[PDB]
Amino acid sequence: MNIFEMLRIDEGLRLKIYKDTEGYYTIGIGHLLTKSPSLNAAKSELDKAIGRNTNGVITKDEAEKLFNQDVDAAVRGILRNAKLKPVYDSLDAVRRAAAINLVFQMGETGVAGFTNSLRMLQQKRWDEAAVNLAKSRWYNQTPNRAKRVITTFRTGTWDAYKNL
Ligand SMILES: [Cl-]
Ligand SMILES: [Cl-]
Ligand SMILES: [K+]
């Protein structure tokens, strides 16, 4: 288990444009295309991302390429965030993966609302942080995924993923 395998489980793999949990056009392994209700706008974003006229369908290799880019950009974004970087740096590798997962899911919305949770994580108050993380729209809207991510933050193990 690593961040790629973890996010692949949480995001799934679809080769045609579909709507995510929030109703937004997405493709591949959790690659959000747009928040616009226009399918044509989503198709245009897809073409831009892939570099060809896709008409809403991609290959597995193309999906994996976007996924590599998206994971990389999530990590780089964390490191460029002056407030978030210290929290990330304080974590072990397994909990770092949980942080990348959350950042990936939140996308452009970001994680500023998680400030109190992130402080508790930095303090290594794992059970307290887990309780605080669940007091969120995130947990309520995607509780199974949030429970997996929270267990990863709480324990620093892959227990919520390894036996699926
Ligand atoms: Cl709390
Ligand atoms: Cl869920
Ligand atoms: K998804």
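According to its header, this structure was worked out by X-ray crystallography, 1.2 Å.
Just so you know, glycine gets a Cβ as well, placed from its N, Cα and C.
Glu11 (mutagenesis position) falls within a helix when secondary structure is assigned with DSSP. What Swiss-Prot records for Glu11 (among others) is active site, proton donor/acceptor, and it gives experimental evidence as the kind of evidence.
Sequence annotations record features per position, and here Swiss-Prot assigns active site, proton donor/acceptor to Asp20 (among others) based on experimental evidence. Long-range neighbours of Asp20 (mutagenesis position) (same chain, six or more residues apart, CB within less than 8 Å of its CB): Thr26, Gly30, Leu32.
Taken from Swiss-Prot, the feature substrate binding site covers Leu32, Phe104, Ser117, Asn132. The Cβ of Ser117 (mutagenesis position) has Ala129, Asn132, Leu133, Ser136 as same-chain neighbours under 8 Å, each 6 or more residues away in sequence.
The note that Swiss-Prot attaches to the published mutagenesis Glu11 to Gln is: Complete loss of activity. Sequence-distant neighbours of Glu11 (mutagenesis position) (same chain, six or more apart, CB under 8 Å from its CB) are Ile29, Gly30, listed in sequence order.
In Swiss-Prot, a mutagenesis experiment is listed as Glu11 to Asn, annotated with the note Loss of 84% of enzymatic activity.
One mutagenesis experiment catalogued in Swiss-Prot, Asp20 to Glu or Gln, is accompanied by this note: Loss of 99% of enzymatic activity.
According to Swiss-Prot, the mutagenesis experiment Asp20 to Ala, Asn, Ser or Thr carries the following note: Complete loss of enzymatic activity. DSSP classifies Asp20 (mutagenesis position) as coil under the three-state reduction.
Quoting Swiss-Prot on the mutagenesis of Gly30 to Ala: Almost complete loss of enzymatic activity.
According to Swiss-Prot, the experimentally introduced change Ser117 to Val is described as follows: 50-fold decrease in enzymatic activity.
In three-state terms derived from DSSP, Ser117 (mutagenesis position) belongs to a helical segment. A mutagenesis experiment is reported in Swiss-Prot for this position, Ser117 to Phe, and the note states: 10-fold decrease in enzymatic activity.
Within 10 Å of the C-beta atom of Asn132 (mutagenesis position) sit 18 other C-beta atoms, taking all shown protein chains into account. Among the sequence features in Swiss-Prot, the mutagenesis site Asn132 to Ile is noted as follows: 5-fold decrease in enzymatic activity.
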Lowest local Cβ density (other Cβ within 10 Å) among recorded positions: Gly30, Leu32, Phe104: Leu32
Distance-selected recorded positions near ligand 1 (C-beta under 6 Å), from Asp20, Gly30, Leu32, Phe104, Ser117: none
